[PDB]
Amino acid sequence: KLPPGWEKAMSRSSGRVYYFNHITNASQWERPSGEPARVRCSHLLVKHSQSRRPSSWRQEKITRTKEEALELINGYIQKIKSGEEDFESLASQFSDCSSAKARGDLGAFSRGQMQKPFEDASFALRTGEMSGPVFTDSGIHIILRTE
Ligand SMILES: CC(=O)Nc1cccnc1
Ligand SMILES: CC(=O)Nc1cccnc1
Ligand SMILES: [Cl-]
């Protein structure tokens, strides 16, 4: 039926079916379309006080809660999806990763290099697709598979 990872769901607010991916946390209205040695991704990281290192170039002391970080992530996803903001712009301005300076680009990587939830989401994304919020010990990620 659907590229494994995807399941059907129903909108609580509208009653229309949609599709959700439990590896990427992506959700979308259309039935999804459907692995390489390597993928290339960008990401926007929002850290929180329980992050493995609760500090970043934006903030010496990251004090926001996990819930607050998820609200920020969800806000960025909305603006990216509406076209109000570009992923690259929000990553440059607001990612707590040093990769912010490169518009979030991490370059290419294989399995075994990144944190597992990040890796699994990255490899389950199709080229050009964006994840939903992805949780790791670093914080919460929006992941964009570029290659
Ligand atoms: C890959 C990473 O974690 N950071 C980074 C920093 C600067 C430029 N590109 C990437
Ligand atoms: C492994 C890592 O953190 N990558 C990195 C660091 C600095 C600049 N560019 C990339
Ligand atoms: Cl801010």
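In order, the residues displayed for chain A correspond to 6-39, 51-163 in Swiss-Prot numbering, which applies throughout.
We read in the header that X-ray crystallography, 1.6 Å was used to get this structure.
Each residue, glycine too, has its Cβ placed from N, Cα and C.
Here is what Swiss-Prot records for this protein:
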| type | residues | note |
| --- | --- | --- |
| DOMAIN | 52-163 | domain 'PpiC' |
| MUTAGEN | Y23 to A | Reduced affinity for KIF20B |
| MUTAGEN | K63 to A | Loss of peptidyl-prolyl cis/trans isomerase activity. No effect on the interaction with IRAK3/IRAK-M. Abolishes IL33-mediated increase of IRAK3/IRAK-M protein levels |
| MUTAGEN | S71 to D or E | Loss of peptidyl-prolyl cis/trans isomerase activity, nuclear localization and cellular function |
| MUTAGEN | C113 to A | Loss of peptidyl-prolyl cis/trans isomerase activity; decrease in DNA repair of double-strand breaks by homologous recombination slightly less efficient than that observed with wild-type protein. No effect on RBBP8/CtIP |
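Overlay of Swiss-Prot feature records on the structure.
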residue	record	Cβ neighbours (10 Å)
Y23	mutagenesis position	15
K63	mutagenesis position	24
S71	mutagenesis position	12
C113	mutagenesis position	22
Between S71 (mutagenesis position) and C113 (mutagenesis position), the C-alpha gap once rounded to whole angstrom: 10
For the domain 'PpiC' (52-163), residues assigned helix / strand / coil by DSSP: 39 helix, 26 strand, 47 coil
Chain break of 11 residues - Cα distance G39 to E51 (Å, rounded to integer): 13
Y23 (mutagenesis position): secondary structure state under DSSP, collapsed to three categories: strand
